[PDB]
Amino acid sequence: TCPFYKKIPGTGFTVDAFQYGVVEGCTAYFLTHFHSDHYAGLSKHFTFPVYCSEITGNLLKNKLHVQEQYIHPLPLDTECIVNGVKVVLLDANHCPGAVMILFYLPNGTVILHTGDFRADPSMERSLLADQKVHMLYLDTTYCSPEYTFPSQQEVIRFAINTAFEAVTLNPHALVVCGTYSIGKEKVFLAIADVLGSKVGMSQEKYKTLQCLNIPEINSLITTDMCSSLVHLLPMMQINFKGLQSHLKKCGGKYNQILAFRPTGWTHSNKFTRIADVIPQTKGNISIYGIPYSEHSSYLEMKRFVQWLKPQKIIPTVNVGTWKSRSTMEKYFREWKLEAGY
Ligand code: NI
């Protein structure tokens, strides 16, 4: 059945609730972003109103073949009325098209649903600054103090510098980046830009990127793999077997692979700095795991919540175990005692 944390009280609305069939009483289904755990259930046969960003709407129409008459895209940072209720969509700093949703209930209650987000101080000067928020439905993915990671800027500097050094030393090296969903596009785009190359990819991935409103995208991506020295492959294929096989297919154009896997967090974060990261190597193949996150670190999450000062927090991630739920509740109490709300 649909969990309580996907239902918005006092309304006919659900959030990211497409895998439960017809949810009784639901008059409008919101979709925060185009990631599969959130869209699961949508297809060309869906016939209820879906509310989302413009980018998410492009992906629904073109990738899932949802009919246009049921897609309701909303502009960002703009007050809109949906089934008699005022809503605002805000940038979530997650993947392209990802939003947080503010709901203004008829009775005076104000609710923020973060979707998936990476909290940033720039959010402290959006439309959030303009009123009190009573209830917060929070992306708690990394809600534990062991989860530190660097800024996105520091991780990109590392990737650019590593790729540029490798290809300048060996002009016959190929760079490969893994992907399995939208998000983390800066990794492969920034490397291609430093090397003066387009990024080569499958037709399916090219289609996906053409839906994202990225400026000058025709200038950065291509389906002509032969003309490119940065290739995108499925994340599954970023291992020694899969990369050896890919190198065979390039027909002696290249003699080395430098590959990147842009994972969220991996335990080496606890004891290491970004400057100190090293690859796994076998023969003429090296693989770097880089901690590029599109979710809040523990400290970023803490700062956001202590700034917002909500009356009630409802976690949306790690809710399946009593130990996880107890742990998160202890942190929320700490944060409230420190800040004084
Ligand atoms: Ni996501």
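By Swiss-Prot numbering, chain A shows 700-1040, in order.
The way this entry was determined, per its header, is X-ray crystallography, 1.6 Å.
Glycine is no exception: its Cβ is also placed from the backbone N, Cα and C atoms.
Features reported for this protein in Swiss-Prot:
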MUTAGEN   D838 to N  Impaired nuclear focus formation, reduced interaction with PIAS and increased sensitivity to cisplatin
MUTAGEN   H994 to A  Impaired nuclear focus formation, reduced interaction with PIAS and increased sensitivity to cisplatin
Mapped DSSP class for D838 (mutagenesis position), helix or strand or coil:
coil
May I ask for the distance between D838 (mutagenesis position) and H994 (mutagenesis position), taken between their Cα atoms and rounded to an integer number of Å?
8
